[PDB]
Amino acid sequence: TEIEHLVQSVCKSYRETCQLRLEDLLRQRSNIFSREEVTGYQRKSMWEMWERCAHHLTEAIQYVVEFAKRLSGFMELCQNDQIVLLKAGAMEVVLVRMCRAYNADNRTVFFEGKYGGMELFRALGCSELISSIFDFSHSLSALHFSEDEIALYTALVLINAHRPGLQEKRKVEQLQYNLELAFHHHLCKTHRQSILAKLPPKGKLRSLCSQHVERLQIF
Ligand SMILES: CNC(=O)c1ccc(Cl)c(-c2ccc3c(c2)CCCN3C(=O)c2c(F)cccc2Cl)c1
């Protein structure tokens, strides 16, 4: 039950640090882009559309940093390892967090006040990647994660002791192990263990968050 106090702690850090309130996202599912707004976005140059998207992604990252800061043990890690973990994991967490912005019923995603499909992002240069991002959100949305589960899962996406560059490896390993124990305890308690087998495989998140995203300093 130190474990259950950890579960509650991680869930509160997550709830305090969302960019978007879940209930606002659900409210807005009826609010969908017209054929003309989609065309208005398809018409934008590659540059301006990346500028747009890289801005949103940088704000989304700041919310993940604030998640890390409010997370138990994280802030007692040495500064080098805080930076290593966030550099390695922050994009991944944003990707995982976007499934709450995704509506599996019509395959739309929340974007700049309204919901739209993947053809919204045509001006970007990368239909393969967009498709892959959508397919992944579609799969992650199928778990119907509780708020607890997604808080713990994203905690673990972040506190990963296999990140090249950590000095105090062991101290991150204990933090990871305690988060793992919290997660498996909570899943066992609610008979949700089965979802473990449906989580993304080792290296799936990495492969989404490398293709095309990095060196965005240019926007
Ligand atoms: C009012 N606020 C917003 O609308 C808002 C807030 C937060 C965010 Cl994160 C977004 C947003 C940002 C980027 C993207 C999407 C939504 C949906 C698809 C394109 N995309 C990506 O996921 C992105 C990625 F993660 C990997 C590779 C390529 C890309 Cl472009 C929009």
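What you see of chain A is 268-486, where the numbers are those given in Swiss-Prot.
Looks like X-ray crystallography, 2.5 Å, at least that's what the header says.
Backbone N, Cα and C atoms are what each Cβ position is placed from, and that goes for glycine too.
When secondary structure is read from DSSP and collapsed to three states, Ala327 (mutagenesis position) falls in the helix class. Around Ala327 (mutagenesis position), the same-chain residues six or more apart in sequence whose CB sits under 8 Å from its CB are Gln286, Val361, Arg364, listed in sequence order. Where Swiss-Prot documents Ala327 to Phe as a mutagenesis experiment, the accompanying text is: Completely abolishes transcriptional activity.
Here the residue is the original one, while Swiss-Prot reports the published mutagenesis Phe378 to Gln with the comment Completely abolishes transcriptional activity. The Cβ of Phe378 (mutagenesis position) has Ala368, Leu387 as same-chain neighbours under 8 Å, each 6 or more residues away in sequence.
Under the heading of mutagenesis, Swiss-Prot lists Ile397 to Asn and annotates it as follows: Nearly abolishes transcriptional activity. Following the DSSP three-state reduction, the secondary structure of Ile397 (mutagenesis position) is helix. A 10 Å cutoff on Cβ-Cβ distances gives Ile397 (mutagenesis position) a total of 19 other Cβ atoms nearby, all chains included.
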